[PDB]
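Visitor: The structure that follows is given in the form of structure tokens.
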Amino acid sequence: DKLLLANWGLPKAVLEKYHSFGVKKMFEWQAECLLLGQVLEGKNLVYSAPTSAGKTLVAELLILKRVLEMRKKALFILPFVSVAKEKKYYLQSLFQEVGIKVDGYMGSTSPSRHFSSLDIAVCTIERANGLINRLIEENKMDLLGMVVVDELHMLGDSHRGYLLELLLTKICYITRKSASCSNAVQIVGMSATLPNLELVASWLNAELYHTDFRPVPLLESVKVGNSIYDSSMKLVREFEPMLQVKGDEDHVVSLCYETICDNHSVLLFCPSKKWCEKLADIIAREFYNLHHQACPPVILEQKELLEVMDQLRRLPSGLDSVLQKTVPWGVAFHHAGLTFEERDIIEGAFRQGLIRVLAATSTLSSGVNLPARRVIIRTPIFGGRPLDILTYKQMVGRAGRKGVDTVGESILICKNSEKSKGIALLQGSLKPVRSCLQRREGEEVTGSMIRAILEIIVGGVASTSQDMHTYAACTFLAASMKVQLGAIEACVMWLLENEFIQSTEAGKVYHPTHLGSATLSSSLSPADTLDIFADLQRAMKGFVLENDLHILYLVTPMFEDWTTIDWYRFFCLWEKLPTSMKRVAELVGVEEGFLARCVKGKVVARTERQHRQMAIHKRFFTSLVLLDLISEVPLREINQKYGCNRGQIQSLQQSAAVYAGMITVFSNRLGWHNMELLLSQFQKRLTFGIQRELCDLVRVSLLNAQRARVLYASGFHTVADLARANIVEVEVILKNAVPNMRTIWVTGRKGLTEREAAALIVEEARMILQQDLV
């Protein structure tokens, strides 16, 4: 037998840690994937297995093979910051004991370790591409030995999807060019079972592995009326409801209750925030009725659920008025309107089995591993459309708790009017992946192709048109075709006419300008960079230093439907808005006659002139919300003042802090030294949402804006003075100022006691000095 990780011969420290995770023995498919010929010898690999099959273990063992037997660095590229955070702390708590230094590049976060000191960088797609562009700039591509790509099916039709192709095409081009005129950078890709996954493997010259193995079977089925029908439209059951819930006709509450009697846990995907909250309220009342009616009674581990409510109540947002009534029973909800900290606690309490029913929006289906014993889906229609089969299979694939269940179950609840949509979701299979670089009818260029051509010219890895046609032959567009020769020339002509690149006589040799080099280094989209450049110049002709709002208008993103603006509120603020802020508004182009039109009725954009005229006002409203964040105005007071949800504000922080970083590097490369001197404070300041003084203390990763303000209020104004602090004094400050059941929540950890958090804070401050002095 050679399926035990001990016989595979891993380092002792990771082996013992894997045993502590229960990973005693790998699946036959993982061994068969790792023994797939040259895969263990550096050839690229692409494999697809169900997410619950433990698919990432194969990538983790290949990272060891490329960071130990070669002392070369590896990227781990992930679709979302939460997944990147979770994977970062998992990899750290696994590999740190062999000395492999894991850190990561995700959102506005950046490591205090320089990349030369890393072995593994856990990246989001956008931060990975920015990293590779810098390694090309530095001529340090010799430092990479691997790239691991999760969710490689993201490669198609997505706003950050093509960045994954633009990354992998550059890695392929530079390596294959170096060989043509051992695989240097092993790419490991993980995907859904796309029908054209052979093509992606052949594009990457990868070995392909596919399996449909799941560690527990999956009774994927549909319910209509009382009848529950199989995917083949055999009858599975006729559902007698255990509970006569009078308020709801689809029996969903009794369909949850049916398995809760077994002490199993249910996950319940709902079309919308209000449908989740309405449904979680109903289910909790039926558990309350059932408890007094006591059809077995529920046992709820009640003392632990009280701790969950205490942790929630000690967040800056407090205990949600709907969570207050549901959570005591082990019923809750999970939706994009909650904070990240509320969601992380509620995800944790569901994982621990304290919360037994969770009504969730579709956004849970991608960003977390929550295994559930039933996955109910309340309708085949979501957001006014049929479900995407990728989303539906991301939902249903969460049925079955690995090693706990015999089989997973999923019920699509379906009306008689919807049965044809329902069966189509059950039987349907994913669309083949197709790249964004296919310019549509009526398009001469695409922003993805322009960025591709810019990155190679400004990076210098393609200089002539002979090289640009050679680069394109490495593209998944070409591999899918195997027009494009014209698409290259059209993109070159746009960059030339604006002089992001300058043409010179040899054929033609093309070189960047400073505007090209700045737009590359910023990672801004070059089509937008013409507006950003002209905006920043026009600000420098006359900048209002009188407040930070004119800076916030420049670092705030373009509007992204992050909220629905209440224009009657906005104009009623525009009266009270301070004159030092209405002076900014005049400079940036906000107009109160157009606000009156927005109050008067619907306003629309027929022209690009009218599109920006509206964007200017939405961008100003966003900058006011940021100005309240930047001044530590509580999220409840921002909500009441502007109408935003907590999760809308907290997600605006992430994009504004990312964008504040880009605009700093853009101004730095152009040499607007007076702008970068002003802008550079705002990335950290927006990320946490703090005054200028907290910005030093916040360097401690245990301190958020709340904990930094209580330490600043006590007198620990700086990290050096905090490192001096007596641990008992930090304890007493936290013990007093925050208002042992894990009082404090730390996003990288479970909840901490006051004694544990205070000691870790002081020792982390001392370590930061050691790292800063070194």
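Going by Swiss-Prot, the residues shown for chain A are 67-247, 256-368, 377-564, 577-600, 606-838, 858-892, listed in order.
Just so it is clear, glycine is given a Cβ too, placed from its N, Cα and C backbone atoms.
From Swiss-Prot, here are the annotated features:
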BINDING   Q96, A115, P116, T117, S118, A119, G120, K121, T122  ATP binding site
MUTAGEN   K121 to M  Abolished ATPase activity
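Each of these features: where is it, how hidden is it, and who are its neighbours?
Guide: Cβ environment of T122 (ATP binding site): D216, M264 lie under 8 Å away, each six or more residues apart in the same chain.
DSSP assigns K121 (mutagenesis position) to coil in the three-state reduction, placing it in neither a helix nor a strand. Neighbour list (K121 (mutagenesis position), Cβ cut-off 8 Å, at least 6 residues apart, same chain): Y113, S114, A115, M264.
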Visitor: Could you measure the widest C-alpha to C-alpha distance across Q96, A115, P116, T117, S118, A119, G120, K121, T122, the residues recorded as binding ATP, and give it to a whole number of angstrom?
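Guide: Across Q96, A115, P116, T117, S118, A119, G120, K121, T122, the widest Cα separation comes out at 13 Å.
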Visitor: Centre the Cβ atoms of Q96, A115, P116, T117, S118, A119, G120, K121, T122, go out 8 Å, and tell me which other residues of that chain have a Cβ in range of the ATP site.
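Guide: After dropping the recorded site residues, what remains is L123.
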Visitor: Take the Cβ of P116 (ATP binding site) and count every other Cβ within 10 Å, whichever protein chain it belongs to.
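Guide: Within a 10 Å radius of the Cβ of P116 (ATP binding site) lie 18 other Cβ atoms.
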